[PDB]
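See structure below.
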Amino acid sequence: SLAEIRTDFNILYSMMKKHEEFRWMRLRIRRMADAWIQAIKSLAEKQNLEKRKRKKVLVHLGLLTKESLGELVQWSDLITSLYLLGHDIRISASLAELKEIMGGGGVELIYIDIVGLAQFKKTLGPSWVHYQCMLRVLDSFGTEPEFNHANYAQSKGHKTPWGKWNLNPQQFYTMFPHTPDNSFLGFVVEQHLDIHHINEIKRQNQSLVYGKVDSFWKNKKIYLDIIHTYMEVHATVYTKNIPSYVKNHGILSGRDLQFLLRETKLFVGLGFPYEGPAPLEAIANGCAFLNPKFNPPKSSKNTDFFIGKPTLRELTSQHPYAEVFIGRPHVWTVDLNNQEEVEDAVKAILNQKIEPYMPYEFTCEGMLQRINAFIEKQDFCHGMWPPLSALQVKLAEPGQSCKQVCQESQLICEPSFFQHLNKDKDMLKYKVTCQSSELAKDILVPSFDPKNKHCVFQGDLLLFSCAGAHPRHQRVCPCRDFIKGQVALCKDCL
Amino acid sequence: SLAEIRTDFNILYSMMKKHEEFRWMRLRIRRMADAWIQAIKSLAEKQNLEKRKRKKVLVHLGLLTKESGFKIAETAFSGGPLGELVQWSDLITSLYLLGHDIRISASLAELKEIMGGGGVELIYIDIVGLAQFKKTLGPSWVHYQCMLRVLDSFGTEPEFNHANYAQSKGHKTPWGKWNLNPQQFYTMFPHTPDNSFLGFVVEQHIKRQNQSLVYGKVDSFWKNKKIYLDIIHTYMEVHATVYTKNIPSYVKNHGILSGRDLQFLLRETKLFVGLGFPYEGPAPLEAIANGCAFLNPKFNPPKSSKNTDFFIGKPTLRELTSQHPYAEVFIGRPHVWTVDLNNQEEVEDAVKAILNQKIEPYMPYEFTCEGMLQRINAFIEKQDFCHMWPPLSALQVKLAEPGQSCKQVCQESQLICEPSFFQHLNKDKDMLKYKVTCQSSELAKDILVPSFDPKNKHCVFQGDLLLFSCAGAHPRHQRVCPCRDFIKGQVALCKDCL
Ligand SMILES: CC(=O)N1CCC[C@](C(=O)O)(c2ccc(C)cc2)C1
């Protein structure tokens, strides 16, 4: 009943069967096996992984069910991580498997997607709610508290089918750390590198466009022409939106793709798809990424793709994580409408020398560290973690969210600490003095009126929210530090 | 001036980096580099490679010229003509390692420039490229005609090569008619002894006993194979690499794989399953080289221009006895089971046998790095159509029965027809030496002669030397047929031809 790390994948391979998607996952794991094994050994050497209880874990991929790319990568990496950490995983990709595993009892943790969660509620019936606190819900784009709370969402006039699960929003697991109301899960970036001679290996004038679908290339000719002034333009398109000068390789194997990326100086974003793995994979191969700037930023308010998504988060660019957490020289964020910004970026990139780069949180060891911490430390099944010693209170100005204020102090909003900031005497300890006070059910409180020292406190604890700016008042905001290149975990959270 | 073997690929990689087309060829060479380097050194140690003249060699790939309408997509092994791309890469590699001075061309402009610049001693070119060569050079193209070596997968038979005879026979193909020495055509497999076999190298770098993998990347190849596949599926999982509605739902698709990933899938696979199409090509040999058995659809009756649209217009009447005749005849059981798909019993017994077989990776010597180096080096040093070889000492005359070709009669003696010797068999005096006495004789311009009527001791001799032909059966008479031995696993070369 204690967990032991695994260092061989044969059992994993036998458990991942009967779906095309798992065939693809098995191949990526085989490519990545040596990296994985080194990382689990390296982690266990640096950090105490003794005396962990072996958990029985349901992994339900609603995505692969009949009754129902980055999601499949994340699933694979989560499964791999759980297996290496020594947990007892029950993989389900059908209603029948879901029924049996749950019907068998002793499940202690449930990893599931949004489509799988509807299936869980239906299959289990009313008692699904008895397992609520064990759910970890892979949800790429994130769910904000305002949408997660079914009655509040309705009260706010939201007309989406999504959200309304009434979970602790930290139970939503996201693709990138864009939504501090949620937990960041992420994935691992594949890299097969060479890393010294990379500038010799690279064909200095070779660009590769990101975008397998012809429709994504609609209206990018001028942009591409600028790029083509300095660089060959290559593509992998499965073609009447593609300029005649494009060297279209079509569908390439993973191994042929890796070769092409090895030789590529610049991976070119068109604007869509949003926030995938592929720009990080190019950067991991020493490519620069030209990242379309979205001014105005894209959200449910102006973009069809985002209408109905249970979040008001806005995207500042095609890949905001790349833009903000990586930046130059690897990533050049440019407005496609500004021909001069594009041109200068391309010229700079041509004259740059860059090394393969991967943020630590997207390596094997990084992901193992993160998910191990969540498994060992995150518990929503009691009345904890992160430790209160990590709390640093900041005051957001009007029109500024708790998300924003923590960010600009080089911190991150930590929603589990809202509870510690929700009454007069607790405020005093953080240099915040309440003259007058009152309770409201709103995502925007706890709030502070600095004119007349008035404190408004949260009266529906499910509505605590990093997201959201007070139009008039200041917000009192819970922040925490993070381990560098590992934003999911405070310094004292291992 | 003398050739030196090369043991490093940096110059080759620089040359090939000059055209986008060569990208995938560079990758295949990198995977295969160590094998190639060992083979060139091994050959030079076993066999005398000193004192070879370094040659200036044009390599013109008509296939890759914009004007032929090819696409960059088709330059990848996974999206293009597997055989042709592989062969070009392996020929270039071989020439580089042997120390020759290679001038690669993939455009009209480059062809014009390299030939426009004098000095070429040997020309490797495809059929599309040959039409291009004639225009770029003008009438003096004939001055280089003897230096041509024409990569032509499926082969050109003398009957089609001879433009006026072809027309006299009513053939309406646009192909053939080059009036070359037919040994100047270089084929993918040794199916056409009127031509030379060039071939290629099979790359080679756990096994699930009940795993079969179907050969056929496109849905259309799977049309009407359900009963065949169902039989296979009775004993084995059926996997695919397809990149949908002809494929049974039990099939386990892996999608597009290449490199180490495809090799891994093959190493794991017990049986590689042929559907009937495509014909020949490298893929079955690559599976066999990774320890897979190959289920090889038998064509009864054999496929040719007479019954199959694909073969119409091809400058040859060669028939295919199976999807992969080389695999059938030159490899055979236990690695290759040749079965009629329409015969449920044959298929089932094959599949059961294969399940219970234990077999090793296998590759005939001619498809190894060292084998191909040996072959192409011999051609370069010994084959000359300009100014003998093979030596006359290798000639063994046989008499083909009526309805039997010179190709066939040599084959059944474990020999191969050797067209350069026909000239030594073409008049009364020369016949006597081979137990053939001519009472009466006459000359005819026919692919089928020299012929012998044994009833009335009548000899018909060849009056157009360009019509000598291994291919072709006399419906009435016997043929006098030139045969030669070969080095084992190396059918291109007689025992005394190194
Ligand atoms: C990488 C490659 O050359 N590929 C991708 C898989 C499909 C392919 C074909 O069918 O021609 C093929 C070739 C060879 C074998 C043994 C199996 C499959 C082509």
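Residue numbering for chain B follows Swiss-Prot, covering 214-328, 342-431, 443-480, 484-627, 631-741 in order.
The backbone N, Cα and C atoms fix where each Cβ goes, and this holds for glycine too.
Going by Swiss-Prot, these are the annotated features:
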- B:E280 to A: Decreased catalytic activity (MUTAGEN)
- B:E287 to A: Decreased catalytic activity (MUTAGEN)
- B:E297 to A: Loss of catalytic activity (MUTAGEN)
- B:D378, B:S379, B:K554: substrate binding site (BINDING)
- B:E429 to A: Decreased catalytic activity (MUTAGEN)
- B:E520 to A: Loss of catalytic activity (MUTAGEN)
- B:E526 to A: Loss of catalytic activity (MUTAGEN)
- B:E526: UDP-N-acetyl-alpha-D-glucosamine binding site (BINDING)
(request) Measuring CA to CA, name the entry from the binding-site residues B:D378, B:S379, B:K554 that ends up nearest B:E526 (mutagenesis position). (result) B:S379
(message) For the missing segment of 11 residues, report the Cα-Cα distance in Å between the flanking residues B:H431 and B:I443.
(response) 14
(request) Rounding to the nearest whole angstrom, report the longest C-alpha distance spanning B:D378, B:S379, B:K554, listed for substrate. (result) 11
(request) Find the one among the binding-site residues B:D378, B:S379, B:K554 whose C-alpha lies closest to that of B:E429 (mutagenesis position). (result) B:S379
(message) Just to confirm: which same-chain residues, 6+ apart in sequence, have a Cβ under 8 Å from the Cβ of B:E297 (mutagenesis position)?
(response) B:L276, B:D352, B:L377, B:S379
(message) Tell me which of the recorded positions B:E280, B:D378, B:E520, B:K554 ends up closest to B:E287 (mutagenesis position) in space, Cα to Cα.
(response) B:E280
(message) Within 10 Å of its Cβ, which one of these mutagenesis positions (B:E280, B:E520) has the largest number of other Cβ atoms?
(response) B:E520
(request) Whole-number Å only: compute the distance from the Cα of B:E280 (mutagenesis position) to the Cα of B:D378 (substrate binding site). (result) 19
(message) Can you name every residue in this chain, apart from B:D378, B:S379, B:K554, with its Cβ inside 8 Å of the center of the Cβ atoms of the recorded substrate site?
(response) B:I353, B:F380, B:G381, B:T382, B:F411, B:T413, B:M414, B:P555, B:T556
(message) I'd like to know which of these recorded positions, B:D378, B:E526, is least surrounded, judged by other CB atoms within 10 A.
(response) B:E526
(request) Just need one number: Cα of B:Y480 to Cα of B:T484, in Å, whole number, across 3 unmodelled residues. (result) 9
(message) Out of B:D378, B:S379, B:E429, B:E526, which recorded positions have CB atoms lying under 6 Å from ligand 1?
(response) B:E526
(message) Taking only same-chain residues 6+ apart in sequence, whose CB is under 8 Å from that of B:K554 (substrate binding site), what do you get?
(response) B:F380, B:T399, B:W401, B:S545
